[PDB]
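Student: Handing you this structure, nothing more for now.
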Amino acid sequence: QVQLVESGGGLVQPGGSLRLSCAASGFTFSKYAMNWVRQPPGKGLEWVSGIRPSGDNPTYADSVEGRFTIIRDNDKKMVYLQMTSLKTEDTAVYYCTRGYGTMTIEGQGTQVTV
Amino acid sequence: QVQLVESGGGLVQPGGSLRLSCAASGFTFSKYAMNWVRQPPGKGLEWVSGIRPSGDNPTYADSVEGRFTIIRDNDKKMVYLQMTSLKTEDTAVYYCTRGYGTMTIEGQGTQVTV
Amino acid sequence: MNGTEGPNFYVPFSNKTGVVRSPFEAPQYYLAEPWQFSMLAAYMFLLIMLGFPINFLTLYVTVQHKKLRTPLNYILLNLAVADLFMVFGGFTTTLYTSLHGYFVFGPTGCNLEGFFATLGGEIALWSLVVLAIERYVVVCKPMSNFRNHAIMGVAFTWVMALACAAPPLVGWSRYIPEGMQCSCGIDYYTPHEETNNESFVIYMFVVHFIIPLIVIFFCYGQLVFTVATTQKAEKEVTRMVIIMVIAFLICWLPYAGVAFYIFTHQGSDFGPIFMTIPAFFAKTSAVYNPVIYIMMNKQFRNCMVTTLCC
Amino acid sequence: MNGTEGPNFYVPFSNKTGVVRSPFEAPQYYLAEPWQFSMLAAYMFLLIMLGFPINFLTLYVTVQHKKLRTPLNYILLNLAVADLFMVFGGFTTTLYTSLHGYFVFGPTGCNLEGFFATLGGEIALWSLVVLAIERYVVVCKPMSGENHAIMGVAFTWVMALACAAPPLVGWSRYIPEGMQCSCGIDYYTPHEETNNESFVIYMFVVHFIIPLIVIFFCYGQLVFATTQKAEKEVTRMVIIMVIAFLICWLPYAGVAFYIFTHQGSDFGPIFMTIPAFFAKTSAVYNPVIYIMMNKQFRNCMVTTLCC
Ligand SMILES: *[C@@H]1O[C@H](CO)[C@@H](O[C@@H]2O[C@H](CO)[C@@H](O[C@@H]3O[C@H](CO[C@H]4O[C@H](CO)[C@@H](O)[C@H](O)[C@@H]4O)[C@@H](O)[C@H](O[C@H]4O[C@H](CO)[C@@H](O)[C@H](O)[C@@H]4O[C@@H]4O[C@H](CO)[C@@H](O)[C@H](O)[C@H]4NC(C)=O)[C@@H]3O)[C@H](O)[C@H]2NC(C)=O)[C@H](O)[C@H]1NC(C)=O
Ligand SMILES: *[C@@H]1O[C@H](CO)[C@@H](O[C@@H]2O[C@H](CO)[C@@H](O[C@@H]3O[C@H](CO[C@H]4O[C@H](CO)[C@@H](O)[C@H](O)[C@@H]4O)[C@@H](O)[C@H](O[C@H]4O[C@H](CO)[C@@H](O)[C@H](O)[C@@H]4O)[C@@H]3O)[C@H](O)[C@H]2NC(C)=O)[C@H](O)[C@H]1NC(C)=O
Ligand SMILES: *[C@@H]1O[C@H](CO)[C@@H](O[C@@H]2O[C@H](CO)[C@@H](O[C@@H]3O[C@H](CO)[C@@H](O)[C@H](O)[C@@H]3O)[C@H](O)[C@H]2NC(C)=O)[C@H](O)[C@H]1NC(C)=O
Ligand SMILES: *[C@@H]1O[C@H](CO)[C@@H](O[C@@H]2O[C@H](CO)[C@@H](O)[C@H](O)[C@H]2NC(C)=O)[C@H](O)[C@H]1NC(C)=O
Ligand SMILES: *C/C=C(C)/C=C\C=C(C)\C=C\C1=C(C)CCCC1(C)C
Ligand SMILES: *C/C=C(C)/C=C\C=C(C)\C=C\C1=C(C)CCCC1(C)C
């Protein structure tokens, strides 16, 4: 029975900072990759960031290129997202997804409002 | 160049009467059949009545069964529709179509408002 | 009403219930049971399935061999070419449409199905005209010291068949879905004066059907007082020409008769199963002809095995 | 973000551009040129076209004749049965999908394509296991026809169903490959929930390598008018039947392993689709040899055709 916690996030002022979390439970964590995906108000899902199973090579969207940074802990089953120098459009509900896809396992999410 | 005139019709009070007309032009008239079709406000087209090329056997919808009656003049290229004992829902824009189909040549028709 | 005419189509099923839809826009499963449409697609598969190899191999064997250049072989190659144009041009569309239940391709999809199926039957017919003339000239011998021509006789079939199948595509007449709205054919139903299909049907029946039959039975009438190499090559080939016509008459009369019945009784009470049975039955025109060329003519059958078992 | 994994699928093409779609929902013409999809459908037609007659006639001739009941003929009928299940069960779906550009049937449409194509190769493989054992027993003669061979045909269908069925059950799954026109065992995505990683080890070793050991074991034993030809030509054809199998299935089997190891690496749709569709000649190539090499059958085939 798979479970993905969606810790970290809340209300932050423009040009601020925020470090999200994604605790994994009930599967071989380091044998899969993990991504971050957000849900803007009105607009469709955006694939934010992604990283390999080992964690060597991270990839970001052009939207949040360089500003955001993704990193994972294989030992403690966690995926972080240090979001820095935020903007108004980054206002969204953030989810962490498995594999390489935008399909989201059910998660608490996190209301990141900028 | 085919042309179908849509004479007869106008404002009539509930339970009244009205005799429509449909003058044919620019084709062998008696060599095919003709129908009547109406456009109620909001709802889709209704096939009202139809008749064979010779004019022997007429057919009516269940909606206007017996009340309406169709008859054609092959000599003068005309199709009539003696609509009797009208109702409120008969309010529509009436067209006469060729063949056996609901596709209406020309347009405008006649504003039969009950 | 009895049928249901439209701009492109004519559905032989009353639209009093309000169920009738265009056979280009939506499926026609209200005409007959959904499994009956799969029965067509299944049947239509076997026509394509046994059509390609027999027509392809017959084309291959005839061309591969420098021998086998008798007029009989030229025409039975000519058929094999047309029969492939049937299988690829026409039968693909109907097999695809039979599945979906309507001409999802569109009005042009209908044209393909009718066109190449019309060619197949006319090219086969006008070929039997050539064969009838050829068997006449050898037996009765109207021109002395006579016995190239076949190649010009193949040009005759493609000229005459295109005088039938092409005009619908141009404007004079049209191809319209028939029966279950899975096949297509010449508009026997709607007069459509704008298209002038009424005049074409007279043209098609007399010129593209009846006149041939007169010429065939004219030439057969010459061989009434009549019926190693010359005693068999005259007999078996001319015998096969008759069997080739006999099979043609079994094949195309069902459709040709029903087409005339509908041409006379336009708007009468007839269902979708009426025409679709003899229509799809006539699509055996792809396979039956070069089965006889193998079955009867053993001369070819020997040289066919040469190509297969090398 | 080299590939694009989904619940059902894995598209070997990055979804940074945002273009990638599910190969069950929409067509995949962004993977390769639209004419390359028609190239598949054209190629795939000829497999179905020359597949049915050769397999059907070979089935017909074998059953029609009361003669021709040597184990060789039983297995080459067994193949002809399976090869028809390929042509009808699998090849129809891929030919239809190749046209449309995606599995419009749905996830079950993928299962058909993979299942019967998996059977065809495994039934053919486990048949070559039986043939290798049969040619061994006659030549080397450890023991001093229509029985053992019939049980050997039961062996192939038992072992092939141990490969192709479990994906349908739950252990492993069938997933679109390359251009997303064929399907196959999930090498690309671990999908631990399904446990396809464990199945791939199972499939390679147990379904494929074990056979190859048994075949080359039996071939290793044979290193040192009727009986002099029926022993030679048949055992010779068994070798040619394997040689053709090794040409056919190594391309796919190698690429499948490459992808199994390098999951998430940069590879395109053309990588797998070439050896995948190449391996679909498994329907036709086997009973071409049975006609081409074995002349005994070729004679009796003509009997059925030219009566
Ligand atoms: C076989 O028999 C069946 C049933 O008997 C028949 O099906 C009907 O086909 C007709 C078309 O031939 C359909 O009518 C159309 O409906 C359109 C909208 O209807 C939908 O929404 C209503 C909801 O109210 C539903 O009940 C309905 O089922 C539909 O889903 C309508 O837009 C069409 O007409 C407008 O557009 C044409 C094209 O431009 C125009 O010529 C018309 O005049 C009309 O525009 C309006 O004109 C009036 C008058 O000038 C104007 O004041 C008004 O502003 C315009 N409209 C607006 C608001 O913009 C059309 O009537 C009908 O829905 C079908 N019924 C079914 C099955 O639902 C088949 O056609 C028959 N088969 C054949 C063809 O043989
Ligand atoms: C490859 O990458 C592309 C990148 O775009 C992915 O495409 C996006 O897929 C997501 C999947 O969820 C889509 O997100 C959903 O959009 C719905 C609305 O889409 C339509 O309307 C919007 C109007 O704003 C148009 O812009 C858009 O084009 C569509 O016409 C929303 O209604 C959905 O929200 C609902 O469902 C989600 C489920 O997760 C809930 O969380 C929400 O609360 C809500 O109930 C959802 O946001 C997104 O629209 C797609 N983008 C595009 C291009 O339209 C591909 O999916 C990906 N490839 C694959 C198939 O894996
Ligand atoms: C739908 O199809 C039916 C069946 O073909 C059509 O019925 C035909 O209707 C005409 C006109 O009523 C009949 O003509 C009359 O026949 C009688 C007896 O044969 C004759 O005495 C009259 O002088 C006249 O010719 C015709 O017989 C009848 N067909 C039969 C026998 O069923 C019907 O007309 C079609 N519907 C439409 C819209 O035309
Ligand atoms: C896409 O594939 C490329 C090529 O295989 C990957 O690049 C490799 O990245 C690893 C580290 O993750 C390096 O050790 C290799 O040297 C790289 N290969 C070379 C030489 O190009 C890339 O990481 C893949 N991207 C993702 C995230 O899937
Ligand atoms: C399945 C599709 C078909 C049958 C399409 C068209 C067929 C014709 C137009 C056939 C007509 C005739 C032929 C081919 C043979 C002689 C009689 C004919 C002119 C009625
Ligand atoms: C075109 C469809 C295909 C290739 C579907 C599935 C194929 C397999 C699962 C093939 C695997 C293997 C077989 C059948 C033959 C021996 C090697 C193998 C186990 C990799």
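Numbers in chain C come straight from Swiss-Prot, and the residues shown are 1-147, 151-230, 241-323, in order.
For this deposited structure, the header notes the method as X-ray crystallography, 3.7 Å.
Every residue gets a Cβ built from N, Cα and C, even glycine.
Here's the feature list from Swiss-Prot:
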| type | residues | note |
| --- | --- | --- |
| MUTAGEN | C:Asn2 to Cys | Stabilized by a disulfide bond and normal light absorption; when associated with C-282 and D-15 |
| MUTAGEN | C:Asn15 to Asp | Normal light absorption; when associated with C-2 and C-282 |
| MUTAGEN | C:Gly90 to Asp | Increased thermal stability and decreased retinal uptake. Decreases stability of the inactive conformation |
| MUTAGEN | C:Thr94 to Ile | Stabilizes the activated conformation and hinders hydrolysis of the covalent bond that retains all-trans-retinol |
| MUTAGEN | C:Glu113 to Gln | Causes shift to the activated conformation |
| BINDING | C:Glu201, C:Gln279 | Zn(2+) binding site |
| MUTAGEN | C:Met257 to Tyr | Causes shift to the activated conformation |
| MUTAGEN | C:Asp282 to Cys | Stabilized by a disulfide bond and normal light absorption; when associated with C-2 and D-15 |
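Mind running through what each feature is packed against?
Tutor: When secondary structure is read from DSSP and collapsed to three states, C:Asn2 (mutagenesis position) falls in the coil class. Within 10 Å of the C-beta of C:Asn2 (mutagenesis position) we count 17 further C-beta atoms, all protein chains included.
For the recorded site, C:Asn15 (mutagenesis position), the DSSP three-state label reads coil.
Non-local neighbourhood of C:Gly90 (mutagenesis position): C:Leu112, C:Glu113, C:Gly114, C:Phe115, C:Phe116, C:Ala117, C:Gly120, C:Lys296, each in the same chain, at least six residues away, with C-beta under 8 Å from its C-beta.
In the three-state DSSP scheme, C:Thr94 (mutagenesis position) falls into the helix class. Applying an 8 A CB threshold to same-chain residues 6+ apart, the list for C:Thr94 (mutagenesis position) reads C:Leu40, C:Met44, C:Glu113, C:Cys185, C:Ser186, C:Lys296.
In the structure as shown, the Cβ atom of C:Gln279 (Zn(2+) binding site) sits within 10 Å of 18 other Cβ atoms.
Neighbour count (other Cβ atoms within 10 Å of the Cβ, all protein chains): 23 for C:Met257 (mutagenesis position).
The secondary structure of C:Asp282 (mutagenesis position), as reduced to three states from DSSP, is coil rather than helix or strand.
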Student: Using Cα coordinates, what distance in whole Å links C:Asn15 (mutagenesis position) and C:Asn2 (mutagenesis position)?
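Tutor: For C:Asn15 (mutagenesis position) versus C:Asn2 (mutagenesis position), the Cα atoms are 8 Å apart.
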Student: At the unmodelled stretch of 10 residues, I want the CA-CA distance from C:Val230 to C:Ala241, to the nearest Å.
Tutor: 18
Student: Taking Cα atoms as reference points, rank the recorded positions C:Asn2, C:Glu201, C:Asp282 by distance from C:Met257 (mutagenesis position) and give the first.
Tutor: C:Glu201
Student: For C:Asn15 (mutagenesis position), what is the tally of other C-beta atoms lying within 10 angstroms of its C-beta?
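Tutor: The answer is 19.
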Student: Out of the mutagenesis positions C:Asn15, C:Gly90, C:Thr94, C:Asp282, which are near chain B, with a C-beta less than 8 A away from one of its C-betas?
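Tutor: It is C:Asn15, listed by sequence.
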Student: Rounded to an integer, what is the Cα-Cα distance in Å between C:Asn2 (mutagenesis position) and C:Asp282 (mutagenesis position)?
Tutor: 5
Student: For the break between C:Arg147 and C:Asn151 (3 residues unmodelled), what's the Cα distance in Å?
Tutor: 11
